[PDB]
Amino acid sequence: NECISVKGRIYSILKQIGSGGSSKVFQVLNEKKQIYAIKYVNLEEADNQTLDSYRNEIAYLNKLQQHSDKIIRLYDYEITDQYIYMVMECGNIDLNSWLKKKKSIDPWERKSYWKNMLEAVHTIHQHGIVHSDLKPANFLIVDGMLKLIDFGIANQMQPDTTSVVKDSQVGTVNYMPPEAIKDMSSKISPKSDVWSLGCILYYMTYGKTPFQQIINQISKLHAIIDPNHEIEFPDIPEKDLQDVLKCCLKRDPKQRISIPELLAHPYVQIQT
Ligand SMILES: [Cl-]
Ligand SMILES: [Cl-]
């Protein structure tokens, strides 16, 4: 059936994982029958700003390879004026797809994923990137590890079928930090990613993001910035987890906990 050549290396297409804006992802095999994911981007009719954002995303992905194995591997790539191919490490399943099909998450699993997420995001912060759009879909489960897939630089959407890609009703403000919303009139910092990570852990803890129940988007944004609107933190066995969540979801980012401090938190450091 179909092949893709990248830097002269031939890859046969096992299957298509999804589509995007003008994008496709495929599971492929090399000549030794080792599996990879190839992202294809059609550059035809794409503007400098999008090109530049992909160029910049690739440069960062490329550079940060060496710094953390909680970043998706970029084995190789090919860029012309007409297209991009990126040869990347293939995963098992994204975190959102995984969480959506899980009844309840094992406490140990949750903690372990939490550590992976902190480390990946810590890495990008150390190279001056604030992602600013973190959600479960930005993480891929690989060998039982979470790996960050993108840096929020590229104007890309993670792979899905035709109906989802053309669905105007996807794109949540459920993970959006208060300081971004008050920005609207640079409030965004590494603390913004802490809030979003906090919403992911909260989800993995209580089965919903903090404001998921507010269905009107404008109402939801109103609740996110409203200090008087209390976030519920139901008592749970893991008191360290409960604390983490309270520390990540402080509306004032100066009061909000940082990543280096999350990495020294009991929830992360003390076992059983
Ligand atoms: Cl895309
Ligand atoms: Cl629990």
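To match Swiss-Prot, the residue numbers of chain A are left as they are there, and the shown ones run 515-699, 709-795.
Method reported for this entry: X-ray crystallography, 2.4 Å.
Each Cβ is built from the backbone N, Cα and C atoms, and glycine gets one as well.
Taken from Swiss-Prot, the feature ATP binding site applies to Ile531, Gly532, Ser533, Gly534, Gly535, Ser536, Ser537, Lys538, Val539, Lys553, supported by sequence analysis. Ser533 (ATP binding site) falls within a strand when secondary structure is assigned with DSSP. Proximity of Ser533 (ATP binding site) to non-local residues of its own chain (separation of 6 or more, Cβ distance below 8 Å) is seen for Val539, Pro673, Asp674, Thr675, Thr676, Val679, given in sequence order.
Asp647 (active site, proton acceptor) falls outside any helix or strand according to DSSP and counts as coil. The annotation active site, proton acceptor is assigned in Swiss-Prot to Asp647 on the grounds of sequence analysis.
Recorded in Swiss-Prot as a mutagenesis result, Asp664 to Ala carries the remark: Loss of kinase activity. Every protein chain shown contributes to the tally, and the Cβ of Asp664 (mutagenesis position) ends up with 22 other Cβ atoms within 10 Å.
Under the DSSP three-state reduction, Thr686 (mutagenesis position) is assigned to coil, being neither helix nor strand. According to Swiss-Prot, the mutagenesis experiment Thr686 to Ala carries the annotation: Loss of kinase activity.
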Between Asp647 (active site, proton acceptor) and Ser537 (ATP binding site): CA-CA distance (Å) = 19
Additional residues around ATP, ordered along the sequence, whose Cβ is within 8 Å of the centroid of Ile531, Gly532, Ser533, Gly534, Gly535, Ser536, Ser537, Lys538, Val539, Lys553 | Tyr554, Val555, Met671, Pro673, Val679
Spatial reach required of the 9 unmodelled residues, as Cα distance in Å from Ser699 to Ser709 = 11
For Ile531 (ATP binding site), identify the closest of the recorded positions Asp647, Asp664, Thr686, judging by Cα separation.
-> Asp664
